[PDB]
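Asks: Got a structure for you, written out below as structure tokens; questions coming shortly.
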There are 2 protein chains.
Amino acid sequence: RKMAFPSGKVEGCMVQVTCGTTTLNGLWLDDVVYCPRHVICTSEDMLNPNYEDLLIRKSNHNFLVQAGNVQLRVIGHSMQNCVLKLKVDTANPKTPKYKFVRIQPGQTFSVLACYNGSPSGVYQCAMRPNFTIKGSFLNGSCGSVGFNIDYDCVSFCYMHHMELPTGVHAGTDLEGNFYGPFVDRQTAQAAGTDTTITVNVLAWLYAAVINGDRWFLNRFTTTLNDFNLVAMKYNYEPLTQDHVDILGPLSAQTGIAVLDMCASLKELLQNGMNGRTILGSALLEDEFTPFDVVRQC
Amino acid sequence: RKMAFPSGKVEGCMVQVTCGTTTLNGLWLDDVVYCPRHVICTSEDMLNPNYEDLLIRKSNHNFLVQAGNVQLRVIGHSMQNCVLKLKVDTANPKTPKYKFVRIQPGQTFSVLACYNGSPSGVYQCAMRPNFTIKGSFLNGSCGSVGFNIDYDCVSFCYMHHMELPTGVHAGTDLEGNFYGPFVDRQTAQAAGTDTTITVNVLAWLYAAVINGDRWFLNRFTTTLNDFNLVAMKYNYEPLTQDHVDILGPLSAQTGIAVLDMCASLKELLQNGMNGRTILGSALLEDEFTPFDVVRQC
Ligand SMILES: *[C@@H](O)[C@H](C[C@@H]1CCNC1=O)NC(=O)[C@H](CC(C)C)NC(=O)OCc1ccc(F)cc1
Ligand SMILES: *[C@@H](O)[C@H](C[C@@H]1CCNC1=O)NC(=O)[C@H](CC(C)C)NC(=O)OCc1ccc(F)cc1
């Protein structure tokens, strides 16, 4: 079962930010509200916004920040890459211990999808190798954030900005830098060709075994390089030695050498599933990291 | 995707309840804490407990209830079916608006997996027609709850008690009444063979049509009885009147009557997919209710 972090610590930071007729979500940490800068845009701006030029023309009072049944007065604004930082005259008492991090492709995080500053749902995602993410984001979800929770500390890693024509999504870290070659203008943008996160597919196979499902296994083996040759043929990420090291615990917990599971996965890529399923799924799932699998088993 | 409700309102209600060394989770709403009654069981008592005799031997001061490290003094106790209701001397200030609801098989709900009273994860579950759930629960998870949020109000519908031989899970509503034919004894128990959740498969087909995928729509229709008798032959559930009703909005949204979609589904069962996909899948998904379909559209 694909599992997200309890979202309560993030829910208490979500506020509604409005500029003109655009409304989206902001993240209220301490006395700063973070949100996507394209909130300041209009139609005649969306296509080629000179954001520095549009921002200087804005006043503290053009920003209506509403937290619940209360407006927060903006007493300053600044821009950092594609995120807009609005200073407010109040501090969020519910601010949790947090940090801002930029995650790598193949890493996973939970997403608190929000509309008009109100949480609506949470789910688990991975940073695809092509720096998109496959989310469930509708109009008004912008400003929703992705995060991980280690101990009592919230590592924010993503803020939502756009949906690509293919239906995947693009966004920035909380420093405002996009993941991938995307731009916050209203233009149709294609991504690089995506690939499957092999070390996550292997972690997930190990999980199906831990849960008493071993039909995909086989008595064969493979070298790492020979496996990566096949893996890349099928547009699967290469497996590094660190990837093998990271899989050690699952290899141990199950007595299935990593390279043996690579042989299994190799057979699956060349043969298919031929009706059969793993952990309910007819597709090879690649949004469970080894760490995700371990914590849950 | 499976998308959970935001969990913060339920996180604010989780505590831990300890008898001797037996610790599970409980649910703190106003001045009452709800938990599974087998907290009063020693490991050996669980093989075939006498709950009434085990309860008579108990007093308020045998019950350690902690929010975090903070003790809530128990001032009274009673047993309602398979759950324990502990009166505590502090009303929970984080109490949401809430109700206790008993869901039907097929309905979905989010589960907040907790251990020692601390949330670890939130995920979406479906109550199978055999009254199990395919959850992700470990030792110490008992007392974790399942809920839906309707506007401001948290509807609590599940409390976790046990894992069955087959690896699925079982539990009660918040009045302590088990879902399905199970009991809180550490004895061998078996869930009836599972079936496919027809209403949810139908919701899924509606979802495929809303997205333009509609090849499978046919020109025929059927009666509810005819469809029910046929669907059982493929180990699909029969439709109830309530199932027809909650498909109403999707029927209205698409203009496709429920019994027309039943005929289209009947055709898929009898003739198969012919290798075709629906929403990018040859398998028919049955863990998305008509509500979830809307929430994501
Ligand atoms: C939040 O404001 C919103 C979220 C989008 C809307 C629907 N689903 C989402 O994930 N973001 C946008 O509307 C975004 C803003 C621009 C200025 C960065 N544009 C967008 O999502 O559509 C991109 C697009 C542009 C042109 C085109 F032809 C096709 C798609
Ligand atoms: C909560 O106390 C616990 C949850 C179980 C433990 C493993 N996974 C779960 O979901 N419940 C019980 O231990 C329960 C108590 C009796 C009174 C009903 N017994 C139980 O679930 O037995 C089956 C079991 C299977 C595997 C396992 F590792 C432990 C127990």
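Chain A is numbered as in Swiss-Prot, which gives 3267-3563 for the residues shown.
Quick check of the header: X-ray crystallography, 2.2 Å.
The backbone N, Cα and C atoms fix where each Cβ goes, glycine too.
If you look up Swiss-Prot, you'll see A:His3304 marked as active site, for 3CL-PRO activity, on the strength of sequence analysis. Here Swiss-Prot flags A:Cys3408 as active site, nucleophile. One natural variant named in Swiss-Prot is A:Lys3353 to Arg, and its note says In strain: Beta/B.1.351. Looking at Swiss-Prot, you'll find the natural variant A:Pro3395 to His noted as follows: In strain: Omicron/BA.1, Omicron/BA.2, Omicron/BA.2.12.1, Omicron/BA.2.75, Omicron/BA.4, Omicron/BA.5, Omicron/BQ.1.1, Omicron/XBB.1.5, Omicron/EG.5.1. Record note (Swiss-Prot), natural variant A:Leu3468 to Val: In strain: Zeta/P.2. The unchanged residue is displayed.
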Asks: Go through the recorded positions A:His3304, A:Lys3353, A:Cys3408 and pull out the ones with a Cβ less than 6 angstroms from some atom of ligand 1.
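Replies: So the answer is A:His3304, A:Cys3408.
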Asks: I need the least crowded one of these recorded positions (A:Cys3408, A:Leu3468), counting other C-beta atoms within 10 angstroms of each C-beta.
Replies: A:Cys3408
Asks: If H, G and I count as helix, E and B as strand, and all else as coil, what does DSSP give for the residue listed as 'active site, for 3CL-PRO activity'?
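Replies: In the DSSP reduction, the residue listed as 'active site, for 3CL-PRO activity' maps to helix.
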Asks: In sequence order, which same-chain residues at least six apart have a C-beta under 8 angstroms from the residue listed as 'active site, for 3CL-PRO activity'?
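Replies: Once residues fewer than 6 apart are set aside, the residue listed as 'active site, for 3CL-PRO activity' is near A:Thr3288, A:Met3312, A:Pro3315, A:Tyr3317, A:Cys3348, A:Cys3408, A:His3427, A:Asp3450.
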Asks: Whole-number Å distance between the CA of A:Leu3468 (variant position) and the CA of A:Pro3395 (variant position)?
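Replies: Per the Cα atoms, A:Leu3468 (variant position) and A:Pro3395 (variant position) stand 16 Å apart.
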Asks: Whole-number answer please: how many Å between the C-alpha atoms of A:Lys3353 (variant position) and A:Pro3395 (variant position)?
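Replies: Spelling it out, the Cα of A:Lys3353 (variant position) and the Cα of A:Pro3395 (variant position) are 35 Å apart.
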Asks: Sort out the sequence-distant neighbours of A:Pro3395 (variant position) for me: same chain, 6+ apart, CB within less than 8 Å of its CB, listed by position.
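Replies: Spatial neighbours, sequence-distant, of A:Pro3395 (variant position): A:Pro3371, A:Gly3372, A:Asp3460, A:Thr3461, A:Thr3462, A:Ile3463, A:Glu3503.
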Asks: Inside 10 Å of the Cβ of A:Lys3353 (variant position), count up the other Cβ atoms and send me the figure.
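Replies: Result for A:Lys3353 (variant position): 16 other Cβ atoms within 10 Å.
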